[PDB]
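Engineer: Please find one structure pasted underneath; my questions will follow.
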Amino acid sequence: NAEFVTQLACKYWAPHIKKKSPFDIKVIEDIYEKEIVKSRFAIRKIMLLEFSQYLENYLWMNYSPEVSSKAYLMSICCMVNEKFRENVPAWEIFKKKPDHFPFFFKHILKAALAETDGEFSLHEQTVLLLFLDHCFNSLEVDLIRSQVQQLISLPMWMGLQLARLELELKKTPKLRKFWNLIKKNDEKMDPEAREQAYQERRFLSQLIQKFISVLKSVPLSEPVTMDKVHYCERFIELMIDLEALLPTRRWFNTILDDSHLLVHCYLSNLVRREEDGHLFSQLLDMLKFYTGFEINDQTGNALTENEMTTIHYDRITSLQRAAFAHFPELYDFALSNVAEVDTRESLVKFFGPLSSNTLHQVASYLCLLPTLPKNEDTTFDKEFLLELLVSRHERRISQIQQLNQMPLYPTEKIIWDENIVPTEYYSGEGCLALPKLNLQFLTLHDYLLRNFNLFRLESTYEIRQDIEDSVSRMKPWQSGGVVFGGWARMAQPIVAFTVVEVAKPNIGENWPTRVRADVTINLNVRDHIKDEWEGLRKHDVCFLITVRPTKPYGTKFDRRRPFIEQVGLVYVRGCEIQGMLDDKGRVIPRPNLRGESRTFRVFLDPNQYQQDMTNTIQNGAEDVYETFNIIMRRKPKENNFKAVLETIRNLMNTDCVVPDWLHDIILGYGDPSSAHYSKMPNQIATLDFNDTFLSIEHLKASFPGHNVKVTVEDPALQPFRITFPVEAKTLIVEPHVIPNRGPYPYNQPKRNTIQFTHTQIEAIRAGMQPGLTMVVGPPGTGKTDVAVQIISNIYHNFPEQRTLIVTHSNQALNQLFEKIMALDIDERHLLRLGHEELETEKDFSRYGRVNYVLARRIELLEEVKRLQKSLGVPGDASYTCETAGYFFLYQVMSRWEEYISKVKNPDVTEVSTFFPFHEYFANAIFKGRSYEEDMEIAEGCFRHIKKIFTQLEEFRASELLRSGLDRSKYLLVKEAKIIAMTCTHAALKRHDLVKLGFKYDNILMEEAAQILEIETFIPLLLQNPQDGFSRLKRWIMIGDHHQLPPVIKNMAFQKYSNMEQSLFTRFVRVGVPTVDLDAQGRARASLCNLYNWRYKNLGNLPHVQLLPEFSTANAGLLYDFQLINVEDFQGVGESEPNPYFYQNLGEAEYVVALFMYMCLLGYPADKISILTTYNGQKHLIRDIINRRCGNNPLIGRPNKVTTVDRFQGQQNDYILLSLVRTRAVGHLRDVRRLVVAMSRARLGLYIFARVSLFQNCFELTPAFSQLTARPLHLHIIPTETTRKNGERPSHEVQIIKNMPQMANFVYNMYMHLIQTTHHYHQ
Amino acid sequence: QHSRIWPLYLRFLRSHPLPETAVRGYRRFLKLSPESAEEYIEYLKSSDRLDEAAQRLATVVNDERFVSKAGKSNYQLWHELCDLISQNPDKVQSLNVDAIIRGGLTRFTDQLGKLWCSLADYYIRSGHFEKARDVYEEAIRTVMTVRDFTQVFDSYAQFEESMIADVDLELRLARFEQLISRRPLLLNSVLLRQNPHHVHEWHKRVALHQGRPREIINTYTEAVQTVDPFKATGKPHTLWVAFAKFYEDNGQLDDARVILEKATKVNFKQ
């Protein structure tokens, strides 16, 4: 079939085909009928069709109303589903040709509303439900929104019962007139338009009815086809998505409530089928959580506790009034207050004994169902009415308590559940019961809950994997006891485990506030393992497992089989190591314990412990805390899931006071430009950009669209302050003189020298202005430079403010510190947090700052003693900070005040005659030219002295706090003005910051396109609100949304829930205005053009365009950029020595030969980096280098041999890239990774891969065509540099067409150089 | 000097209470002083409703150490009293019921003091459409032979009748009718069921059977349950014969032969 589909593509729709035969609907019909329908919706066949550009070339462009059919619409829907499951743009073709899109959507709706099992099957109907879910999830595209508006508008309330609609109009009188207008609109339309509008308005209820009928079609225990289950899951998922979206929920909530689908899905036997309907049960639980969320659909604002209680009491009151006025048997229920009958128990006790007719009459009086005719019996089950009434009137728990009732650990029932913890093999055909975050959220609670649950489920995969690894290495066998036939590094057999503390829980909460337990393990391992176990500290996550093996001792273990039954997995629970005990019974100059036993105190989950105790007490379960036999430890760098989840629970338990201009922006709705600097009412008019602009010409040229008016005409008079209007495109530029800082010319403050462009100037200005500023920086766009300029401008314009620097890795922080070190930033106000190898010339950590503060305080005390001696004050006593301040305010302030009254209340000579610091400044003053100059010099000397006194007063805290930790806390809380850290360190220590009282006014973040959404929100709440308002003044995020996103360990959470979506990328997707740096400054323009098509006006800076080092060709290479097509080598193309460890022997060997040639020709091997698309390919290149070069003197080693995902932010002079994959394009289809792989080379890029497989890839065509604009065979110059890139070479042009020929040439050149040269490295 | 500037600041804030909380924070965050902390707490409680009074109340009911609360008082109930006074009508952010009623329910150790305060807190905190029945059920679960339950019933009757002077007015009429049906006969019955039950008092048994007449006969089943395993001191035949004569009015057929078949194997010394 693959050859048939390939020939069909090449004949009718394939790209790279000059001429194809004309369009034929029989082609699409045959393809659908024989490949999609015949193969049972073959994922491989659908993927082949989607890669061949079937929809974009044949279906969509040739779709017409006279030619649209079931097969065509189904093929279009399947192609869209394949694009969505593959994470590629699926609506570009529809946007290019939106003509028949309304008819296409109308026909899709007509088909999806078809009676089940008719012309369309249940599989086609489930695929159509998935397509409709994607479309309703595609509310950002105008073409789909203009069609979905009619089916999700308030007119859709025409599908609700007339009594329910009347009750809604009575509850919302202001909507009634609106409905009337709608009715008037219905008068103006012809019969066909009115019929179509009514069909669209009732489509939602009709699909709900079809889903209810399908749900009833499932037998209880009889065999049922999975098609009904998949359709029910997809329909529930679409309903959940619609209910989680305010634009879709606003009117759909009332229709869903009138439909009572939740009661049916709670009453269907499908949810009772333990095996088939489990994932459907999770989806129904999520749908109930969404349908009962405390948010007002009309106002959109989250409902408080008072509003929820009032709604429940009003419902109870209406039910009591109805009962008392129409049912004597419930009169006492009508007489007793809400709470007495407001429990599910009370509601069942009072309402259960009544007949189905009585419950039906109540539901009619409660506006739930049609009125029961007199003498008629109800046709719904009594259980249906009973469950409906109970669920409507019973008490409901809050979402805050529901989250707080959740333990922080995943147990043995969760670690292996693929419905919520899907494996890495998740293809995406089935659904997963986890939320997704794409554009918007209901409230802050919805966003926080989604993020926390997703994080827990994502860490659960790695947890289950590591646990299985440890248990499988442990060899658990039977002997009724468990015997360990092997050893595990992170898992130790349980010697003892005993819960020693069950604290009384705080009232109201029914769980213990803290549970402790003492666990003894037997450190009978190698001393390396002994140290690895002894290195566990407080906050460590350890896992207690109790496994009851079933296989006899010596039975082989199989990793391919279920580990659960293989090792006898019984129970898995988490705990947090509080501390290791010593020989004195104290949880701990760490002591050296004796023996091979190690005792640790651990804290157990109070919620999980409460659940286990309740189960043991009520259901007779065995004691789960007395069966643990193994304890597993993990890597601390990968064991932060609990800390992040705890930060999430706390930030969901506080009021979440974020900036008033940022709440709606984060929520995904509203005006995306409401946080800009031009829209902020607190915008500053005149701002001091002194060290931003180097000259007046640069200042004027930084605003092409602005007219610069200077407050001084003198060209010798042009530090600059810029005042903006609010005709109006004029900027008032004022030059200024920085105050003298003393008689020392070396004390003059440094200035930044980076000649910022107009885009960088606008970005720095937006950073210096209040609001949210998004910077989109291409690779090498000067992001660090603009960031450092903004930080310096903020520190200099606002010295009373604090700046929080947030990075993703330590490299960005090291680069930011190195960039700041060149500016006028006092090192006493900068602080670096982290829990590492020093990369900076100075120490910015807490300890380095403490030592520097102490040394500067010593220097200040010595200078104060010298000043006292120069002033003639007797006394040999050494001064401290407090005595230094006293002596200052006594002698220096007094003498300065007297001299100021003398010369500032005026001859040029007396200004120096009255100077009281001549002997103090004798080591360095007055010129006697003019009065102003001498006055300024004396003021500068006094300013230096005042700086000495201020530094001493600031450092006195170091004598006030003896401990180093207290000194670091004092410096982080008050002394420092700029504190930098990582997103992970912040997410770990946010509670510590909030408790200690760290505050900040401006936030600057880099690499925001590499930070997770929760990792971007977590920095915004690093302190408490200020008198009811958030203290944050500016929020600047700089990154690249076209770059690599955050890493998701198990790619299923990214395929299904899009967890890799960064906050910056989401904010850009909403439409938030960002400033796009369009001038790169590190790599050649010919190489930068390979990725500049994906940026917004990404150009080249002057230095790269004129610099000579960027126009010199590569020695031994014809072109600076070459793509090498590598055919099959010895009958194999791509390889798989291990599962998923792809390699390509020919391409790897060719890269090795190219590196060998570059090394023998005289190129620096360290200036060459090796990148590969797979870890297996990188390892194959490494082994080949080890086996080919080894100890060869003429061939050195490359700087890096790794993947493109592991070379982010890094680069080399020359890059050899391997596209080894040849069967499928794979993860190279991601435009971000392609831009990264093409934007890592400084002067030369050589790629080895199958050109044809990637040229058929649509997403990479903008780079692939430019790469194929040159030959695919290696053009080298082995006879050679000073050659120009464009000047024709004066040497031999050798054409290597293959990898074997390249290796032969390399062997000949090496055999000639080893006889003609001799290296002596030893 | 601070021990002289902070009192001077508190005396100078006698015309404008703007920096009083600031000096209180500079003294409480730079000096451990229980008497000064209590004075500053009374200072912030001298505000309108909850202006920093809630913060001082939370810092005084926190009680991490045991020296600050023991400064000018030692009762282990002043913190609960302050939490209940915070549970009073005020203008705090929420501070509704959670910590105060939680602590007053777990570690009360005071008869009818924390129960009445919790009933009033659920009575008037904000509207209390459902919290009123919350207080009513709380009184139904914990009574401990006190009159806080009947007081809560009177408070429940009060508001609907007051609003009328209509469905809530009838609700209050029924509530007062139930409070009148709460005559002290059930109180004397609970008294005879608490103390003289273990005393093997046949007089309390006859009083219990009298309080459970043959019109709420499920209460005759409760009287048989009182005659059930908890026995007496040489007088169980009279109770069993009373139960038999009661079941004889119940048809004299069901639960008659079975009870005598159980009484032939109850030949214990009791």
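Counting starts with 1 at the first residue shown.
The header says electron microscopy, 3.3 Å.
Even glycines carry a Cβ here, placed using N, Cα and C.
Feature table excerpt (Swiss-Prot):
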type: BINDING; residues: A:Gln755, A:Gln760, A:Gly780, A:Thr781, A:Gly782, A:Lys783, A:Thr784, A:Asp785; note: ATP binding site
type: MUTAGEN; residues: A:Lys783 to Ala (Swiss-Prot position 829); note: Decreased affinity for ATP and ADP. Loss of RNA helicase activity. Disrupts spliceosomal pre-mRNA splicing and leads to the accumulation of spliceosomal B complexes
type: MUTAGEN; residues: A:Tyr1140 to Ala (Swiss-Prot position 1196); note: Strongly reduced RNA helicase activity. No effect on ATPase activity. No effect on spliceosomal pre-mRNA splicing
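Context for these features, please: burial, neighbours, distances.
Structural biologist: Sequence-distant neighbours of A:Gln760 (ATP binding site): residues of the same chain at least 6 apart with a C-beta under 8 Å from its C-beta are A:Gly782, A:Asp785, A:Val786, A:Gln789, A:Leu1077, A:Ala1079.
Every protein chain considered, the tally of other Cβ atoms within 10 Å of the Cβ of A:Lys783 (mutagenesis position) stands at 24. According to DSSP, A:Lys783 (mutagenesis position) is assigned to a helical segment.
The secondary structure of A:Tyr1140 (mutagenesis position), as reduced to three states from DSSP, is coil rather than helix or strand.
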Engineer: How many neighbouring Cβ atoms, not counting its own, are there within 10 Å of the Cβ of A:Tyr1140 (mutagenesis position)?
Structural biologist: 10
Engineer: With ATP as the bound species and A:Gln755, A:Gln760, A:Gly780, A:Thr781, A:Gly782, A:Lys783, A:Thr784, A:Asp785 as its recorded binding residues, calculate the greatest Cα-Cα distance and give it in Å as a whole number.
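Structural biologist: Farthest Cα pair among residues binding ATP: 15 Å.
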Engineer: Would you find the one among the binding-site residues A:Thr781, A:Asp785 whose Cβ has the most company, meaning other Cβ atoms within 10 Å?
Structural biologist: A:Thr781
Engineer: Look at the binding-site residues A:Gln755, A:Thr784 and tell me which residue has the greatest number of other C-beta atoms within 10 angstroms of its C-beta.
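Structural biologist: Of the binding-site residues A:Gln755, A:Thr784, the highest Cβ count within 10 Å belongs to A:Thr784.
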Engineer: Let me know the DSSP-derived helix, strand or coil state of A:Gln760 (ATP binding site), please.
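Structural biologist: Once the DSSP labels are grouped into three classes, A:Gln760 (ATP binding site) ends up as helix.
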Engineer: Which residues does A:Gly780 (ATP binding site) neighbour through Cβ under 8 Å, counting only same-chain ones at least six apart?
Structural biologist: A:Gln1080, A:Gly1081, A:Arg1082, A:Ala1083, A:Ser1239
Engineer: Reported as an integer number of Å, what is the Cα distance between A:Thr784 (ATP binding site) and A:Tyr1140 (mutagenesis position)?
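Structural biologist: The separation of the Cα atoms works out to 37 Å.
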Engineer: Which state, by DSSP, holds A:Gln755 (ATP binding site): helix, strand or coil?
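Structural biologist: SS state of A:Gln755 (ATP binding site) = coil.
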Engineer: Roughly how many Å lie between the Cα atoms of A:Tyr1140 (mutagenesis position) and A:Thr781 (ATP binding site), rounded to a whole value?
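Structural biologist: Checking the Cα atoms of A:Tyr1140 (mutagenesis position) and A:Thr781 (ATP binding site) gives a distance of 36 Å.
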Engineer: Around the ATP site recorded as A:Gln755, A:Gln760, A:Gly780, A:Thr781, A:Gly782, A:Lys783, A:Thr784, A:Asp785, what other same-chain residues have a C-beta within 8 angstroms of the site's C-beta center?
Structural biologist: A:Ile754, A:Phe756, A:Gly777, A:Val786, A:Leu1077, A:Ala1079, A:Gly1081
Engineer: Determine, to the nearest whole angstrom, how far the Cα atom of A:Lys783 (mutagenesis position) is from the Cα atom of A:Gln755 (ATP binding site).
Structural biologist: 13
Engineer: Just how many other Cβ atoms lie inside 10 Å of the Cβ on A:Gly782 (ATP binding site)?
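Structural biologist: Counting Cβ neighbours of A:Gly782 (ATP binding site) within 10 Å gives 23.
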